[PDB]
Amino acid sequence: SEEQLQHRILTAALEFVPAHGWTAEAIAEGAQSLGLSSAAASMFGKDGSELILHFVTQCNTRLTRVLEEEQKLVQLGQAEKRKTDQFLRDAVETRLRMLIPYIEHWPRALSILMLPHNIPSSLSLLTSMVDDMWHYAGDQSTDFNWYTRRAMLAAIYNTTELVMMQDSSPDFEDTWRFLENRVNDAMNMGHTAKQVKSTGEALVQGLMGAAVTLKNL
Amino acid sequence: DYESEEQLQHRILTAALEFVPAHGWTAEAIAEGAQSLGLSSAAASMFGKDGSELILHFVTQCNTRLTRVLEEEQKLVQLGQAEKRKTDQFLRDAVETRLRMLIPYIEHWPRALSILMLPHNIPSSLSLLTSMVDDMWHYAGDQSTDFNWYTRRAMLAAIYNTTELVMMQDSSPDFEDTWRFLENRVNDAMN
């Protein structure tokens, strides 16, 4: 189909983004690398929208397969289930490291992803990614609701992504330290006023249970 | 007539705004507001160390002021004293009206935005943003379509947040560049 051809061209174009950006230039090079004329890039706008969203989709697919591989390793008993805070730090780092070959041009990619006509796609990819991370985190520990989970992790990811753009530290250590702090901020939002009440009341029932036992002899 | 503990905090935070230009969106400004009301240094113990409460307080006042502006513009149209604007024009005017509320506080607003992006503030900041955006659409009076509730909210939130970021870097006369960016984004969305 004509969609399979577009996906092939856009995949080939990714090799050329480092030198040419998210541009028709890169798409033309991708088309030429498949034996096609540069005019094949006529199938896409000039924004770079299609190529960037293609890359984001590929990255989220790669992430899910890594997380599924990590989970199966736990199912084999060859790895221990990580705590939520550790799991989320590892999942975000794994996902953001996929940007490194393209990092010179990622600030522009982000600005294109933020164009109003791209926001439905960009936000849907982001939301599915976040939902996927939480699925494999399991958590069932914190008592955030679906909304708090999404908002906090989207913020963790989006702010860490921005910090990465300005990070000149070796292997982006400053980015992962920012990430560690933001995940710690979110994990401490689990200590709501409700949880003080529910845990305080759980202890009341615990104390009353001891009173009945003590009474009984 | 007496005051509740929420009215007291509201008073402290309103007074704290005077000290933002000199102290930023910080606990120091909050403490300064408390002393300007005659309260002890112990007053600021009721607030965190972020300055978050002050920032969220200001965002709320701005969104409240905005709803009142929109209510007034709508009443003029109901009275036949003004003609209903097209959606694209309405949203450009509403976003400009809202972002112009930042100008007296723009020196420190770049840091305030970053604090609002922290996980412990996002649920609140994101709720204020969505309610504001939903409020803008309510008064636009756009009766379909080409975008639904979800696409409408998402696009206008992006228009607002990206225009806001551009505004932080804009030293052009009367923020001409920001409104030119805004017009460009609204045209991108409607098309």
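Here Swiss-Prot sets the residue numbers for chain A, with the shown residues being 95-311 in order.
In case you wondered, yes, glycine gets a Cβ from its N, Cα and C as well.
Per Swiss-Prot, the feature 1,2-diacylglycero-3-phosphoethanolamine binding site maps to A:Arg244; the stated evidence is experimental evidence. Within its own chain, A:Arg244 (1,2-diacylglycero-3-phosphoethanolamine binding site) has A:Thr221, A:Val224, A:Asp225, A:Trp228 as residues 6 or more apart in sequence whose C-beta sits under 8 angstroms from its own. A:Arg244 (1,2-diacylglycero-3-phosphoethanolamine binding site) falls within a helical segment according to DSSP.
One mutagenesis experiment named in Swiss-Prot is A:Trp240 to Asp or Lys, and its note says Abolishes interaction with COQ7. Counting only same-chain residues six or more apart in sequence, none has a Cβ lying under 8 angstroms from the Cβ of A:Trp240 (mutagenesis position).
One mutagenesis experiment catalogued in Swiss-Prot, A:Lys288 to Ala, is accompanied by this note: Decreases membrane association; when associated with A-291. The secondary structure of A:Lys288 (mutagenesis position), as reduced to three states from DSSP, is helical. Within the same chain, residues at least 6 positions away in sequence whose Cβ sits under 8 Å from that of A:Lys288 (mutagenesis position) are A:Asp237.
Record note (Swiss-Prot) on the mutagenesis of A:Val298 to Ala: Significantly decreases membrane association; when associated with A-290; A-297; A-301 and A-302. Packing around A:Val298 (mutagenesis position) is summarised by its Cβ count: 10 other Cβ atoms lie within 10 angstroms of its Cβ, all protein chains included. Look at A:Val298 (mutagenesis position): DSSP puts it in a helix.
The note that Swiss-Prot attaches to the published mutagenesis A:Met302 to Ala is: Significantly decreases membrane association; when associated with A-290; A-297; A-298 and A-301. The Cβ of A:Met302 (mutagenesis position) lies under 8 Å from the Cβ of no residue that is in the same chain and 6 or more residues away along the sequence.
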